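Colleague: Sharing a structure here in structure tokens format.
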Amino acid sequence: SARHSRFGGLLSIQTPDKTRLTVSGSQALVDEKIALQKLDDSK
Amino acid sequence: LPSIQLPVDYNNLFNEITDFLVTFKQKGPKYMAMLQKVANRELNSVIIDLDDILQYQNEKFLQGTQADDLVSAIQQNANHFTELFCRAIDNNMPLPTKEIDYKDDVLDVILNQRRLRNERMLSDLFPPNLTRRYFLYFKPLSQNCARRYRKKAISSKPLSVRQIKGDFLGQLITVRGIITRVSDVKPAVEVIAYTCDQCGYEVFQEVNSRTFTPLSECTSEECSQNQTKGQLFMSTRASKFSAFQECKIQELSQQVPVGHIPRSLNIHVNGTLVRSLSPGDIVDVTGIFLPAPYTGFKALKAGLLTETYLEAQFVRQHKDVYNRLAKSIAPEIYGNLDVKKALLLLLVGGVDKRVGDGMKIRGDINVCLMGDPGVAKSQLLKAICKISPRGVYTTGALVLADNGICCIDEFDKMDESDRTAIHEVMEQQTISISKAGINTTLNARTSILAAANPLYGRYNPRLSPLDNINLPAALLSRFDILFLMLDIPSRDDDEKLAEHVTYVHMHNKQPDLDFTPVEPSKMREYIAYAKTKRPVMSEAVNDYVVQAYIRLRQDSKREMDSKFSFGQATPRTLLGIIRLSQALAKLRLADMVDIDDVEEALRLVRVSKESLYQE
Amino acid sequence: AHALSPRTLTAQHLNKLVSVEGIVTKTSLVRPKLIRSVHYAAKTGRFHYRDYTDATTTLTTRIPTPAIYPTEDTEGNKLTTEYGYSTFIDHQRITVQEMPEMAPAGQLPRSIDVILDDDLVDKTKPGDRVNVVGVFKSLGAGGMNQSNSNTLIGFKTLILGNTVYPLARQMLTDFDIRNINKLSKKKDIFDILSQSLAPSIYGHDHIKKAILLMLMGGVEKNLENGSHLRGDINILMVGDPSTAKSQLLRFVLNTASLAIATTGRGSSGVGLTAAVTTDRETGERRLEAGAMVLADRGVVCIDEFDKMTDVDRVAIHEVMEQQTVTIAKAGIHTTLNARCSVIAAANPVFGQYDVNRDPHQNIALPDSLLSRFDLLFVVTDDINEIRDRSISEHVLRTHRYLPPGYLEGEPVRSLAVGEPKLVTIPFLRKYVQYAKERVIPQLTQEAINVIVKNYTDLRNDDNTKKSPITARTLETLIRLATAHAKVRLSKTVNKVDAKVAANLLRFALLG
DNA sequence: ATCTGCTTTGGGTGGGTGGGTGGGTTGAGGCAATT
DNA sequence: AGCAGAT
Ligand SMILES: Nc1ncnc2c1ncn2[C@@H]1O[C@H](COP(=O)(O)OP(=O)(O)OP(=O)(O)O)[C@@H](O)[C@H]1O
Ligand SMILES: Nc1ncnc2c1ncn2[C@@H]1O[C@H](COP(=O)(O)OP(=O)(O)OP(=O)(O)O)[C@@H](O)[C@H]1O
Ligand SMILES: [Mg+2]
Ligand SMILES: [Mg+2]
Ligand SMILES: [Zn+2]
């Protein structure tokens, strides 16, 4: 992320069914593969 | 945990509150109209008038359907009734009448998604405070209304900080005092909104204490059923914050007993009451007197002693022209027409300071009073400082006097540091601070009004003025007008002064009756109007003042040939003369500076010193 | 045998009812103390309560109760505290010090800590003489807990008060009031009362009259505009060594209802106004009253006025000028009231007044400070035969006094707690209290004419004055007339009062 | 997953072999340098 | 009471 760690951008990804998951990170704000990678890694 | 049987049932009280809100009228019901305005986002503060509750109670009694005493219950225990009333309002909030952008609000979207998720789960919430957009306050029971209905109003009866004892805790009381400190507004958290990085849900936690322990593990149904360990994280965008401000209230001088020291009491202000208190105001704060329990180890150590504070709920704040103004400046002294005229000229301080060539001529008229002890110097200073809007009274503060007249008493005694400070102010009109801790520079275009005693304590005719004055000759020269007031014994004047002072002591009023002093408010507003104005000068007046300057310089040189002269005239004297003329024109309210104003200024400078020195 | 003092309280008296006498030197701030809390269970619809106890709230030892408010019912219901129904009581701690004059030889006075709860919270202020009844106790573990490794520290101790008895105002009876009135009807009451002051000092009639008028005081007037005229009389004595100035100061100290003693080199600027300290009980910043503040509505006697420093003189200058104290320290801004009369004694610059040199050269005090004294008395020790014989005989007679209950050659050394003829000191105190408590004289046109004539003549007169005439002299004249009217128990100031004030001021100024 | 155990706030109911570049800050008194 | 460690 270009900005600092505490910038604080929050995400809401929509699953094929109508449920929303939350991800943090500008890269997630831009991309979806990064979002899924973070979802897997945060487990 | 044993139990008692108190004679209060909250169910009848809740029913009474609901009936009062829905039915009371004083158009439609007053509180229903207020709730309508609250729903439409117009209003954000609901004030409950205990007078209205008393009126409703007495109307019900007159109808014969006697009910519980709501006002006494509120006064005796007020913390509970805030929540009760908030619940009642939440139940009866009318639907909005004007369409609003619901989707813009974060909370609306979040709660809609929560509803959708709950519906999906069922097919296979949030605290009430979170959605509240209003604050509730109690207006005390007014004295007149209590007397009208034959009742005693404890809430509106004022108390000093001394009378607020430990048995008043938990009540609705009023305090009288002056505010000594107000803190900056800051966000105090009421409800915290978390998020789950795995489950995709949101949690809410309520905070009603100085401290709290944040959640770290998801508690959602999905997480527990799946056992997935999803960390909870805070989100400030969804939380609920209330403006917070802490103040301090101190006893008035007249309330402290003999041989005692004043006390102070903390005040908490939340919601829309913030910024309604500033240091120096004398107020009647109405609030709920509550304790402030400690937490954790500090609670164990502190024992049973408790801090206390007041939850602010309602705040009541307490409250020929030349000759006339001069004589009205201070009617309790014996008239000093020239000094009063000069002081008025100082007060108005008219000047056209727009040189724009790198710097400008000083835009303030400075006045100095020097006299043997016995004349009304301190009284003149006090009066001239009370009249002025920016007057600051000090004894040998400058920041408060910026762009205003400064009232310095005992000028001669002052220390060298302050003398250098004023010397800087006059020349540069700037306040400069050079410290490692802080480096702040402030402009100061403020006038100085000084009072001093001669070197030996009294004026000595044998010694010339310069030797009598301890202050540097440059400082005296920089003064625009220097007044020397002397105390000469005389049968007639002494008799007049004695009669005046003694009449004042016997009757407590002004003795004079030939003329009626002008009201202070009219004089102040006229002075402000004059300050607003801006005169102008022509070429003929310029030539006249130039001629006056050469005449004055020749006369002053001739006088300086001897030792009696205070000091030879300089260009500073020319600038002072034109400054006085400009101020006089401002008083006249005319652009064109008449020769009369210049002549009067010349007479004033002459009589400032020569009139009394020649005596 | 339980009537004791802070010095005589020992470990033998623990757990016993004792009565202690001394001076109050400190007083903490009043803070409420939690005793009972009442909660409400919304679902169950019943109230609960909890009782708290501490080591200082009861006489029998119990298990300590932390001040944590219960949150959950026995069955798990949510509990909401009802503050309006809970019970808190006030709590204060004071320190009582042994009387300095009763201390042993070469030992500083000792003190004991006392606790006052509920209705005994604000019955005393520092500088008051009290008699405290309570139970002598001990607290804490006193180092028996392993945390403290000292092994040589004792237990804490203190008194839980039951009563406080003042030792300042005399209770007047109908007989006393009638006697006061009967005496006041006399035509020479002023002379009798003045002579009754300090019977053992020979001469100094006018200084005694001034001291009487100072004890009575004037009438305080504050105008609507803001001017605040003081009704107190200040007195300064300057003279040669051994002229009875200090003994007059001490007599004023003993007779006056409230009086504080200070010297020149023993005082300080902070010690006169107030000091910034921290409260032991609560750890909160506060102010401690000084000599001038403690003597509010009373008298302060300053000995060796000329041995003070300028920095310390500035504080007294401010106090006398404004009658208040302004404090800006440690984030504290306030204004303490100091409305006291100042009686001071000083020595000339060269230790003995010189007639040749002008008064300015004889006194080292600033003129501004001098203008604030109503009466300036210059007393000189002039050697004379008749006067010397009289004074020596008086002193010899005084030195031969023997107090009843003692034998010749015997060097000089309570029962309950509840309880032209010279006027005795107790009756003088009663008279002063009565007169300054229920008389407020008002001026009248005749006294007005007398005062204006006297001021006019005094200011523009060829004869030199030991002090320079000023408009302040007019205020002093009015004040003296009002005080003399008070002496006679009159509601109005008449010609006689003006003529007495004039004579006193004329003696002060032109010998 | 449960049982066992130490330490706060800040303050003298931890201290001066922990110090004052870890915070608790006015008041008085002695000493050199400045006068 | 919250958190740090041993069975
Ligand atoms: N013309 C006057 N009319 C009435 N009262 C006057 C007059 N001149 C002086 N006084 C009185 O003189 C008393 C002393 O005056 P003030 O304190 O103002 O000045 P000062 O004594 O010259 O000042 P300083 O404190 O610098 O010695 C005040 O009570 C004031 O009321
Ligand atoms: N008129 C007097 N009658 C009786 N005793 C007197 C008189 N004048 C002085 N004395 C004696 O003087 C002794 C001490 O003098 P005192 O302390 O009163 O004087 P002072 O004016 O305060 O002196 P100093 O300038 O030294 O402070 C006292 O014991 C008192 O007995
Ligand atoms: Mg003055
Ligand atoms: Mg002496
Ligand atoms: Zn989850």
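Numbers in chain B track Swiss-Prot; the residues on display, in order, are 5-30, 59-156, 191-385, 409-485, 512-730.
Per the header of the entry, the method used was electron microscopy, 3.2 Å.
Each Cβ is built from the backbone N, Cα and C atoms, and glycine gets one as well.
Copying in the features that Swiss-Prot gives for the protein in this structure:
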type: BINDING; residues: B:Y423, B:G463, B:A465, B:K466, B:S467, B:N568; note: ATP 1 binding site
type: BINDING; residues: B:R593, B:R687; note: ATP 2 binding site
type: MUTAGEN; residues: B:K466 to A; note: Loss of MCM2-7 complex helicase activity
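For each listed feature, how buried is it and what is near it?
Modeller: Secondary structure at B:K466 (mutagenesis position), taken from DSSP and collapsed to helix, strand or coil, is coil. Cβ-based neighbour count (10 Å, all protein chains) for B:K466 (mutagenesis position) stands at 21.
Sequence-distant contacts of B:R687 (ATP 2 binding site), defined by Cβ-Cβ distance under 8 angstroms and a gap of at least six in the same chain, are B:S592, B:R593. Reduced to three states, the DSSP call for B:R687 (ATP 2 binding site) is helix.
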Colleague: I want to verify one value. Collapsing DSSP to three states, which class is B:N568 (ATP 1 binding site)?
Modeller: coil
Colleague: State the count of C-beta atoms found within 10 angstroms of the C-beta of B:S467 (ATP 1 binding site), not counting that atom itself.
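Modeller: A count of 16.
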Colleague: Less than 8 Å, Cβ to Cβ, versus chain C; work out which of the binding-site residues B:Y423, B:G463, B:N568, B:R593 satisfy that and list them by sequence.
Modeller: B:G463, B:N568
Colleague: At the Cα level, what's the spacing in Å between B:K466 (mutagenesis position) and B:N568 (ATP 1 binding site), rounded?
Modeller: 10
Colleague: Non-local Cβ contacts of B:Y423 (ATP 1 binding site) (under 8 Å, 6 or more apart, same chain)?
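Modeller: In sequence order, B:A465, B:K611, B:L612, B:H615 meet the Cβ cut-off.
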Colleague: For ligand 3, which among the recorded positions B:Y423, B:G463, B:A465, B:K466, B:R687 have a CB under 6 Å from it?
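Modeller: Among B:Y423, B:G463, B:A465, B:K466, B:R687, near ligand 3: B:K466.
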Colleague: What is the maximum Cα to Cα distance, in Å and rounded to a whole number, among the residues B:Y423, B:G463, B:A465, B:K466, B:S467, B:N568 annotated as binding ATP 1?
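Modeller: The widest Cα-Cα gap among those binding residues is 20 Å.
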Colleague: Using all protein chains in view, find how many other C-beta atoms are within 10 Å of the C-beta of B:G463 (ATP 1 binding site).
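Modeller: B:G463 (ATP 1 binding site) is surrounded by 18 other Cβ atoms within 10 Å.
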Colleague: Which residues in the same chain, at least 6 apart in sequence, have a Cβ under 8 Å from the Cβ of B:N568 (ATP 1 binding site)?
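Modeller: For B:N568 (ATP 1 binding site), the qualifying residues are B:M459, B:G460, B:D461, B:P462, B:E525, B:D527.
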